[PDB]
Amino acid sequence: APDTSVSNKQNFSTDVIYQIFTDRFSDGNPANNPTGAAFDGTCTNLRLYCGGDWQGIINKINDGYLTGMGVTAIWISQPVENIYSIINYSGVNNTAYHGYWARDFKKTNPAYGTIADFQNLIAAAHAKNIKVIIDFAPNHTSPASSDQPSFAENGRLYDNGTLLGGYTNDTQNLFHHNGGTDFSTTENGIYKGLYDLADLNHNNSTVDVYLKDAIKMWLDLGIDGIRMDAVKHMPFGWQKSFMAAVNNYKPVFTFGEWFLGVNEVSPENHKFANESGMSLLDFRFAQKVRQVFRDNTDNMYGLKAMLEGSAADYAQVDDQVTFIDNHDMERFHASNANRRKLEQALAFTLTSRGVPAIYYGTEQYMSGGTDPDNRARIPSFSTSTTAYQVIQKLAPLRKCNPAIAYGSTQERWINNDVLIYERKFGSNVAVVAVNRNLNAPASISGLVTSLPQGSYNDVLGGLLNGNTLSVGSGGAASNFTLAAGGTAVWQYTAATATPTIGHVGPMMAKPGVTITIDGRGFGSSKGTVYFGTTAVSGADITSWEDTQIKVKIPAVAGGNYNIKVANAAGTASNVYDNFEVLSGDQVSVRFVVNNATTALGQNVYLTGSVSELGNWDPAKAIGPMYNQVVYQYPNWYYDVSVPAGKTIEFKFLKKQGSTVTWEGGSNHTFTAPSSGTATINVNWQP
Ligand SMILES: OC[C@H]1O[C@H](O[C@H]2[C@H](O)[C@@H](O)[C@@H](O[C@H]3[C@H](O)[C@@H](O)[C@@H](O)O[C@@H]3CO)O[C@@H]2CO)[C@H](O)[C@@H](O)[C@@H]1O
Ligand SMILES: OC[C@H]1O[C@H](O[C@H]2[C@H](O)[C@@H](O)[C@@H](O[C@H]3[C@H](O)[C@@H](O)[C@H](O)O[C@@H]3CO)O[C@@H]2CO)[C@H](O)[C@@H](O)[C@@H]1O
Ligand SMILES: OC[C@H]1O[C@H](O[C@H]2[C@H](O)[C@@H](O)[C@@H](O)O[C@@H]2CO)[C@H](O)[C@@H](O)[C@@H]1O
Ligand SMILES: [Ca+2]
Ligand SMILES: [Ca+2]
């Protein structure tokens, strides 16, 4: 099947995601609606259930609301069973309508539907070429208090009906008892509870194995993607071992939520996106777009810096999921603001790099402050709004113009309020012009593009006051005026003759797993796939066509490789780097080193005899290690993903900048468990 097929679970760059808050979308089956003080059919009390369910989503997929909009993928609320308790926070009642208060990850939330309804959702969705993504929050269970075992459900966790434990009297140690986080540091936000939510302890083998078996159930139900909740609050080492469990079984596009505020650029956020096995929601992109198009606290020069910077910090910037708002932010559209601002933001996002995600109701101009006002029931299913049509015109372009799905980004014209960028991929080009100034037109002269000589009509058809572009020799565009609030999209598409890799997924897996390589110009007959210098051809290449290649990862040593293909004629393609081959199945192990004193700015790291530990290369050491919560300096600890059942040699080192100080003595040695977790405690050797 082609790279744009609905069956492509490893690539979402040609798709447009529609985020649905199940409960606030459509009540297709009133028979499963909660009752009593936990229900409000008028949906005036935004903290109780309103009735939205999966049957309702199915109806909206069948009457053409979503398909007519150009949507090709939906992201729904966590499907697992939540608590049934109505929590009272100072007078106001609260329900798990949002789906983030899990009690059993192997069952469904009755309010949304049964396992059967879920299967029908997958069938109905796929039938209309729509992929299904589920939210998954393995960081915690539900609101709990060790003091009030009566409060809510004490954060109790069940394994398909069978009770495993509660937050109070947690002798089994399923949860963390370190207090609550203040978001002061990364370590603090990971090992301490998020708000009043029972923080799960992934170092516990029962919890580790339980969550990995639970996710496999949903993979077998046929989901196409996964949005990991609060990935910023779980051990990165464990999450990497979790992504390996997913990728070594049934690979699916996964992205996590790492919240970033305005003007916040975190090096840790980047490192997590580059080597954890999953991508991330692009908060850096979302916050900047808000500053330039919504609040006007930054100009087009700041938007340009964000685009150029992110393309350098993210190894696979094309996997980051973009958006302009969500369930944790004020609706982009302010009730009194001009609508053209939301429209331009949509046009910008839909034609930019990454995977576009639209929050439900955006196309209907919904307004609303922070939670829960930003989660009101969608007011109507009208297709006559301007925003609906903008999405309708641009969404399909990610499927037919690979320049938008996999293309590079380049600034071709710019000033305070105007930005004209070009997307390019092979023989495909897309030029987008945006003028945020709603009161002043702009005289654009000196615009150069990669577009062939000729005339180009605005793809938006002038919907946002766009105009026709007249291009001469050398791609030099003829002078023209860009209307106030103007937005135009011009493009050119043609067959690509040279093999061009536009995407690869998964980006981390053990030998034997099949990966998907998408692009253009691969030819119709089998060629060769290279993992570094190792050539792969013949049977191990399960399928090969012009836009997609499926090949099994060769049994090579664990490490980082560059992917490269060649058609039957032997013409090589571009290189796609940062692909990681695991040493085998993974397990999460906690390393602890005692009496490792250091000087300010100097930190302790871990290195070892396997690729998962950097193969003795200080530049690839694991760390910095933690020393505040679970263990305190001079004792350091860190959760690492390592090959299961392998005997590993390792040493710790202190690093200040690129200056390394090795641990004395011989290597420490140990054999990782074949399953579950383990904790290695050793002393620093002088
Ligand atoms: O927690 C993260 C933090 O860890 C490391 O800091 C430790 C220092 O390396 C260690 O020397 C010690 O700090 C002492 C200072 O050296 C001393 O001058 C005086 O200020 O007392 C300090 C007592 O803490 O302990 C800290 C651990 O808190 C690492 O160097 C840091 O870069 C890192 O941010
Ligand atoms: O590079 C692969 C090897 O990496 C590791 O070797 C470390 C040692 O663990 C560490 O003690 C240090 O050894 C130095 C030694 O202390 C010093 O007396 C001598 O003069 O130089 C040695 C270094 O050349 O540094 C090395 C890394 O260079 C790992 O322990 C080992 O198993 C790997 O083969
Ligand atoms: O002409 C090539 C030139 O085009 C663009 O420069 C624009 C500039 O962005 C505008 O602010 C204004 O000054 O007109 C210029 C063209 O005359 C590109 O930004 C620039 O990189 C490129 O060299
Ligand atoms: Ca219902
Ligand atoms: Ca946590």
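Residue numbering for chain A follows Swiss-Prot, covering 28-713 in order.
Method reported for this entry: X-ray crystallography, 2.4 Å.
Any Cβ shown, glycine's included, is placed from N, Cα and C.
According to Swiss-Prot, the protein carries these features:
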type	residues	note
ACT_SITE	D256	active site, nucleophile
BINDING	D54, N56, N59, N60, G78, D80	Ca(2+) 1 binding site
DOMAIN	526-607	domain 'IPT/TIG'
DOMAIN	608-713	domain 'CBM20'
MUTAGEN	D256 to N	Reduces activity 23000-fold. Reduces activity 520000-fold; when associated with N-355
MUTAGEN	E284 to Q	Reduces activity 4100-fold
MUTAGEN	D355 to N	Reduces activity 56000-fold. Reduces activity 520000-fold; when associated with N-256
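Ranking the mutagenesis positions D256, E284, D355 by Cα distance from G78 (Ca(2+) 1 binding site) puts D355 first. The C-beta environment of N60 (Ca(2+) 1 binding site), restricted to residues of the same chain at least 6 apart in sequence and closer than 8 Å, consists of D54, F66, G68, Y76, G78, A138. With DSSP classes pooled into helix, strand and coil, the tally for the domain 'IPT/TIG' (526-607) is 3 helix, 45 strand, 34 coil.
For the pair formed by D355 (mutagenesis position) and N59 (Ca(2+) 1 binding site), distance between Cα atoms is given as 27 Å, rounded to the nearest Å.
Neighbour density for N59 (Ca(2+) 1 binding site): within 10 A of its CB lie 19 other CB atoms from the protein chains shown. Cα-Cα distance from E284 (mutagenesis position) to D80 (Ca(2+) 1 binding site): 24 Å (rounded to the nearest whole number).
Of all the recorded positions listed (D54, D80, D256), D80 sits in the most crowded Cβ setting, with the most other Cβ atoms within 10 Å. Counting residue by residue with DSSP, the domain 'CBM20' (608-713) contains 6 helix, 50 strand, 50 coil.
Residue pair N59 (Ca(2+) 1 binding site) / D256 (mutagenesis position) shows a Cα separation of 26 Å.
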